[PDB]
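S.K.: Below is a structure I'd like to ask you about.
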Number of protein chains: 2
Amino acid sequence: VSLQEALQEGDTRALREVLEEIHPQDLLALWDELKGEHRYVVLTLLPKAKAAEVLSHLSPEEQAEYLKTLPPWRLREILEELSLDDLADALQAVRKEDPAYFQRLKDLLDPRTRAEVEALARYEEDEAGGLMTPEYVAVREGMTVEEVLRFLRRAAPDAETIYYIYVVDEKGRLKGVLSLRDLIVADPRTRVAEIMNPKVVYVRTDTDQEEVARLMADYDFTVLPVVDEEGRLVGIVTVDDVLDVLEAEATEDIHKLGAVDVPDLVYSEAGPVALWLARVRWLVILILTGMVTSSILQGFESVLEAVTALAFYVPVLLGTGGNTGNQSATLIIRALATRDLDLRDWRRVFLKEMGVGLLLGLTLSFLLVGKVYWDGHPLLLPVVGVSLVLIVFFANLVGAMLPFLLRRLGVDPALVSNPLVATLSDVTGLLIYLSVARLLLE
Amino acid sequence: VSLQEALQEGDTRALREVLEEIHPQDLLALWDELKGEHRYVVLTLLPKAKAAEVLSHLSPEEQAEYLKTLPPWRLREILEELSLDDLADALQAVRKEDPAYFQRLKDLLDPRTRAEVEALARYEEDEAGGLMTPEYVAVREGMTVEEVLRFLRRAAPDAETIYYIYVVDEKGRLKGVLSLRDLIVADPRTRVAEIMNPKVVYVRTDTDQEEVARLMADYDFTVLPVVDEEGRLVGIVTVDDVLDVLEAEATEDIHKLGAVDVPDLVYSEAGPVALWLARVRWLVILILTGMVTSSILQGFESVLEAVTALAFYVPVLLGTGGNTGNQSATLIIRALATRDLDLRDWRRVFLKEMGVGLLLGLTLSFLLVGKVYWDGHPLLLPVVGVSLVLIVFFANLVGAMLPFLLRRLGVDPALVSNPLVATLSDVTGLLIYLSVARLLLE
Ligand SMILES: [Mg+2]
Ligand SMILES: [Mg+2]
Ligand SMILES: [Mg+2]
Ligand SMILES: [Mg+2]
Ligand SMILES: [Mg+2]
Ligand SMILES: [Mg+2]
Ligand SMILES: [Mg+2]
Ligand SMILES: [Mg+2]
Ligand SMILES: [Mg+2]
């Protein structure tokens, strides 16, 4: 963290001596800790490589932000020494802000590369496309080892990775892998179609990130081959590239465990007006059904004017019944995602749960009713116990069987938030404290 | 999914023709879909490799489970053709169940390997140790390229990975990397200390998984070098190995967003008794403070017998106030984790939020109070609006400033669940509907 010295004079000499011995990340680490001036000045000095990298690892918006400021003499320079896949996605960041700057800034790009990027924008950001890089290593089945090792002796600094060589026939279709770990021990005269592997795993141009992701986690890979409608090899996907697709779809899920329902969402980047518009979309439909909570507490007013001396027992009661429905749904929901359990594993849970439900209800009842007495209302004390428990159970069995419900209909169970619960757990959670009090007084 | 044929006869011939052409994973996929008999019989047929693999990818308990049943003539067989790191962790799985079987089963292990694993158990399963594998590639600074490429021509099938060669001096200390991608283009006569990289990133033997994980996501690596107290290179960590550490610490986090507070937790594996003991640890402390919710609704009974005609407005009211505190805490909590925001970023949120809070409260008030009239209680209609709003705000500002609170004291913010909120959001959320009704009647 000494860089903050060879930069205060705004010279040239003492600065360049640093922007060559420090790793891109160190910078990224102290980047959001910089000033609108230093940054605007550093992203125009580090070498072609470093500058490019440090950019691809910036918020999509923070990227296009410095693609409108940075001097045009460096644009046609960075865009090149910048990995293609990282570009494609990054280049798009701009489009969400300036549909013109795109068409224009795009020209600064060499037509030899542009035509390639003019194909990675046609693929969604969900499917393989928006992740696959064309800079791969592809050989032919009718070649030698001494030949492939010599083919990589060159064109090695122009391919995302030469550790996994793919094989394709004349028509361009894939038909086998070829670990370099093998090209090193094999005999220099051996054919390629004899050390290769015909049983190759792949991913279609259109496969949800999550899906693609999973494969590289089970099959313990690091490089997945992307194919097209017919079967031609048109791109590869790196692991450090998908290692993010996780934290992303991971934070997208932790998010939908609240109201917050917006695709890519960061925090430091979003004015109060922004959070508001989204957060309040949900917070509202939620208090539409919750509204019915108080409307029903009305229909049963006749007998309620009798439950006059009590009813103070709807907070602790309707809440604990909610907390339950949560743990339940939480646990099952993530499960459905971790490929643990399934659409066919619902019976098995329904049951398994009934046990935990009535199991808890009892431990809890002893606690609530133990004080529902000591508090000062020994009168009608069954309404409390019979309900808390008759509910904790009825609740845990709701949040537990709901997530499945969605999947049976095709919908990210993550949608079944905690509040969607702490609400429907108030709806039904009340009707019980009513019949368990009405037909407990006549 | 044809395997279910060459297995019904319980023969020998037609079965082994399958357990040779089927990938380990296909099996794992249909493993939890098998019977206590087929499994117990298949894990004794597949070749040394496949059988070993399929085991390392099984719940820690489901592992040690089949290490007490499987025939002893296969144990000293699997435990060998089984990667060391995966063993270490796996062999421990047994220890949490049988402190004897361990000491014993351990014996079937070749002393040459045993002494190696008798060192991977002294490292926590949180720290690097429980993840680092000793089967790495380490060379010396004073060697050539044609020499390292020739050193890998052999001992290639006994190293976790030879794609990233590490350099160390005579005393065994690390001092540079060496990408194979380089050993391929460099001149066969070039020394090692001239194409290597002195600026190497590393991880100490004791570094929380998450921490070690992060590195391999930023520096876009795939192989991290593990060092010891002094600085000697004693192990490496694979990406596909850490790619899990994520989904793990990822699901540990989504879990702590409820009561569910237990380290490694799977679902299919946990008798209602299991879930119960943990889930109910939290659901209890939670309804200890929630208990206070109804005890306070008492202290204000004198004025409450007055609020007879009403008070049915505590469900929709105290709930929406809770839903708010959730979105808040959820968003901020995950942020603290995504390295977005910080312990210094508390002021900027407190403010940013005041806006969103009072912003929402109003949108919401319009909704609640719009019906608090049309419902049939136009009388004292301010108690509803003034509170809902005076609360939505005071709630969102709680769940928003709570996660930081813990971090200021060193505690995984994830602990601040949603229900921990939907409860404290009931405590304070009430006291308001009281002063906003008591000093609104005199
Ligand atoms: Mg894996
Ligand atoms: Mg990439
Ligand atoms: Mg998605
Ligand atoms: Mg999801
Ligand atoms: Mg509640
Ligand atoms: Mg930890
Ligand atoms: Mg990364
Ligand atoms: Mg490993
Ligand atoms: Mg965590």
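We number chain B the same way Swiss-Prot does; the residues here are 7-448, in that order.
Cβ coordinates come from backbone N, Cα and C, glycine included.
Quick paste of what Swiss-Prot says about this protein:
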{"type": "BINDING", "residues": "B:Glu216, B:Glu255", "note": "Mg(2+) 4 binding site"}
{"type": "BINDING", "residues": "B:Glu258, B:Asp259, B:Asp418", "note": "Mg(2+) 6 binding site"}
{"type": "BINDING", "residues": "B:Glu275, B:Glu311", "note": "Ca(2+) binding site"}
{"type": "DOMAIN", "residues": "B:138-200", "note": "domain 'CBS 1'"}
{"type": "MUTAGEN", "residues": "B:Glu59 to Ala", "note": "Still possesses a slight channel activity"}
{"type": "MUTAGEN", "residues": "B:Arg187 to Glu", "note": "Decreases ATP binding"}
{"type": "MUTAGEN", "residues": "B:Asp226 to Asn", "note": "Abolishes the Mg(2+)-dependent suppression of the Mg(2+) influx; when associated with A-250"}
{"type": "MUTAGEN", "residues": "B:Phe227 to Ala", "note": "Cannot bind ATP"}
{"type": "MUTAGEN", "residues": "B:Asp250 to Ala", "note": "Abolishes the Mg(2+)-dependent suppression of the Mg(2+) influx; when associated with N-226"}
{"type": "MUTAGEN", "residues": "B:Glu258 to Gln", "note": "Abolishes the Mg(2+)-dependent suppression of the Mg(2+) influx"}
{"type": "MUTAGEN", "residues": "B:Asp259 to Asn", "note": "Abolishes the Mg(2+)-dependent suppression of the Mg(2+) influx"}
{"type": "MUTAGEN", "residues": "B:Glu307 to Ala", "note": "Does not affect Mg(2+) transport, but increases permeability for Mn(2+); when associated with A-304 and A-383"}
{"type": "MUTAGEN", "residues": "B:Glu311 to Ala", "note": "Does not affect Mg(2+) transport, but increases permeability for Mn(2+) and Ca(2+)"}
{"type": "MUTAGEN", "residues": "B:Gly328 to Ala", "note": "Loss of channel activity"}
{"type": "MUTAGEN", "residues": "B:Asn332 to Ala", "note": "Does not affect activity. Increases Ni(2+) sensitivity"}
{"type": "MUTAGEN", "residues": "B:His383 to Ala", "note": "Does not affect Mg(2+) transport, but increases permeability for Mn(2+); when associated with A-304 and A-307"}
{"type": "MUTAGEN", "residues": "B:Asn424 to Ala", "note": "Does not affect activity. Increases Ni(2+) sensitivity"}
{"type": "MUTAGEN", "residues": "B:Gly435 to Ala", "note": "Loss of channel activity"}
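Would you situate these features in the structure and describe their surroundings?
M.R.: According to DSSP, B:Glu255 (Mg(2+) 4 binding site) is assigned to a helical segment.
A C-beta separation below 8 Å, combined with a sequence spacing of at least six in one chain, links B:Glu275 (Ca(2+) binding site) to B:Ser65, B:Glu67, B:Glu68.
Secondary structure at B:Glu59 (mutagenesis position), as computed by DSSP, is helix.
The DSSP secondary structure for B:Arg187 (mutagenesis position) is helix.
Using a 10 Å Cβ-Cβ cutoff, B:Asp226 (mutagenesis position) registers 19 neighbours. Secondary structure at B:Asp226 (mutagenesis position), taken from DSSP and collapsed to helix, strand or coil, is coil.
Taking all protein chains in view, 19 other C-beta atoms sit within 10 angstroms of the C-beta of B:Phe227 (mutagenesis position).
Around the Cβ of B:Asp250 (mutagenesis position), the same chain contributes no residue under 8 angstroms that is 6 or more positions distant in sequence.
Residues near B:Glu258 (mutagenesis position) in space but far in sequence (CB under 8 A, at least 6 apart, same chain), listed by position: B:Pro269, B:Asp270, B:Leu271, B:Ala420.
Taking a C-beta cut-off of under 8 Å and a sequence gap of six or more, B:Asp259 (mutagenesis position) has these contacts in its own chain: B:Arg340, B:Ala343, B:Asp418, B:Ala420.
Within 10 Å of the Cβ of B:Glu307 (mutagenesis position) there are 12 other Cβ atoms, across all protein chains.
In the three-state DSSP scheme, B:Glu311 (mutagenesis position) is classed as coil.
B:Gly328 (mutagenesis position) carries a helical DSSP state (H, G or I).
Cβ neighbour count for B:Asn332 (mutagenesis position) (all protein chains, 10 Å cutoff from its Cβ): 29.
In three-state terms derived from DSSP, B:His383 (mutagenesis position) belongs to neither a helical nor a strand segment and is classed as coil. Cβ neighbour count for B:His383 (mutagenesis position) (all protein chains, 10 Å cutoff from its Cβ): 18.
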S.K.: Determine which residues of this chain, when B:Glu258, B:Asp259, B:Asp418 are set aside, have a Cβ within 8 Å of the centroid of the Mg(2+) 6 site's Cβ atoms, and list them as they appear in the sequence.
M.R.: B:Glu255, B:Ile260, B:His261, B:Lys262, B:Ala420
S.K.: Can you figure out which of B:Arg187, B:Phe227, B:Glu311, B:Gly328, B:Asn424 (the mutagenesis positions) comes closest in space to B:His383 (mutagenesis position), comparing Cα atoms?
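M.R.: Given the candidates B:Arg187, B:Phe227, B:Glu311, B:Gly328, B:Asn424, the nearest one is B:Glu311.
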S.K.: Just checking, which of B:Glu59, B:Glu255, B:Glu311, B:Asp418 (recorded positions) has the fewest C-beta atoms within 10 Å of its C-beta?
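M.R.: Minimum Cβ neighbour count within 10 Å, taken over the recorded positions B:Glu59, B:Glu255, B:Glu311, B:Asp418, occurs at B:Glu311.
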S.K.: With a CB cutoff of 8 A to chain A, go through the recorded positions B:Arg187, B:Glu275, B:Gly328, B:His383, B:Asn424, B:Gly435 and name the hits, or write none.
M.R.: B:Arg187, B:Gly328, B:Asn424
S.K.: Considering only the recorded positions B:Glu216, B:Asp226, B:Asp259, B:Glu311, which possess a Cβ situated under 6 angstroms from at least one atom of ligand 7?
M.R.: B:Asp226
S.K.: Which one is closest to B:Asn332 (mutagenesis position) in space, judged by CA to CA distance, out of the recorded positions B:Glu59, B:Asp226, B:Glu255, B:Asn424, B:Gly435?
M.R.: B:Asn424
S.K.: So among B:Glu59, B:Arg187, B:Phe227, B:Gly435, all listed as mutagenesis positions, which is physically nearest to B:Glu216 (Mg(2+) 4 binding site)? Use the C-alpha atoms.
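M.R.: Going through B:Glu59, B:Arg187, B:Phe227, B:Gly435 one by one, the closest to B:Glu216 (Mg(2+) 4 binding site) is B:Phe227.
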